[PDB]
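Visitor: The structure is given below, and queries will be raised subsequently.
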Amino acid sequence: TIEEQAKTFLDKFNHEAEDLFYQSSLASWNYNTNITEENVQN
């Protein structure tokens, strides 16, 4: 019972985490690619 809802919670979290992590990694990549102060804030 609790295992099923835990699995559902993990499935819900997996979809949301990947999109935000990709954006964070892309922002870090952009900052490292071109060292500008606006990229620091982003």
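All residue numbers given for chain A refer to Swiss-Prot; the residues shown span 20-61 in order.
From the backbone N, Cα and C atoms, a Cβ is placed for every residue, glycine too.
Features from Swiss-Prot:
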MUTAGEN   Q24 to T  Increases slightly the interaction with RBD domain of SARS-CoV-2 spike protein
MUTAGEN   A25 to V  Increases slightly the interaction with RBD domain of SARS-CoV-2 spike protein
MUTAGEN   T27 to Y  Increases slightly the interaction with RBD domain of SARS-CoV-2 spike protein. In sACE2.v2.2; increases interaction with RBD domain of SARS-CoV-2 spike protein; when associated with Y-330 and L-386
MUTAGEN   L29 to F  Increases slightly the interaction with RBD domain of SARS-CoV-2 spike protein
MUTAGEN   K31 to D  Abolishes interaction with SARS-CoV spike glycoprotein
MUTAGEN   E37 to A  No effect on interaction with SARS-CoV spike glycoprotein
MUTAGEN   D38 to A  No effect on interaction with SARS-CoV spike glycoprotein
MUTAGEN   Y41 to A  Strongly inhibits interaction with SARS-CoV spike glycoprotein
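Looking at the shown structure, what environment does each listed feature sit in?
Guide: Counting every protein chain shown, the number of other Cβ atoms lying within 10 Å of the Cβ of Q24 (mutagenesis position) is 9.
Within 10 Å of the C-beta of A25 (mutagenesis position) we count 10 further C-beta atoms, all protein chains included.
Mapped onto three states, the DSSP output places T27 (mutagenesis position) in helix. The local packing around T27 (mutagenesis position), expressed as other Cβ atoms within 10 Å of its Cβ over all shown chains, amounts to 10.
Sequence-distant neighbours of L29 (mutagenesis position) (same chain, 6+ residues apart, CB-CB distance under 8 A): none.
Taking Cβ-Cβ distances under 8 Å and a sequence gap of 6 or more within the same chain, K31 (mutagenesis position) has no neighbours at all.
In the three-state DSSP scheme, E37 (mutagenesis position) falls into the helix class. Here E37 (mutagenesis position) comes close to no residue that lies at least six apart in sequence on the same chain with a C-beta under 8 angstroms from its C-beta.
For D38 (mutagenesis position), no same-chain residue that is 6 or more apart in sequence has a Cβ closer than 8 Å to its Cβ.
The local packing around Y41 (mutagenesis position), expressed as other Cβ atoms within 10 Å of its Cβ over all shown chains, amounts to 10.
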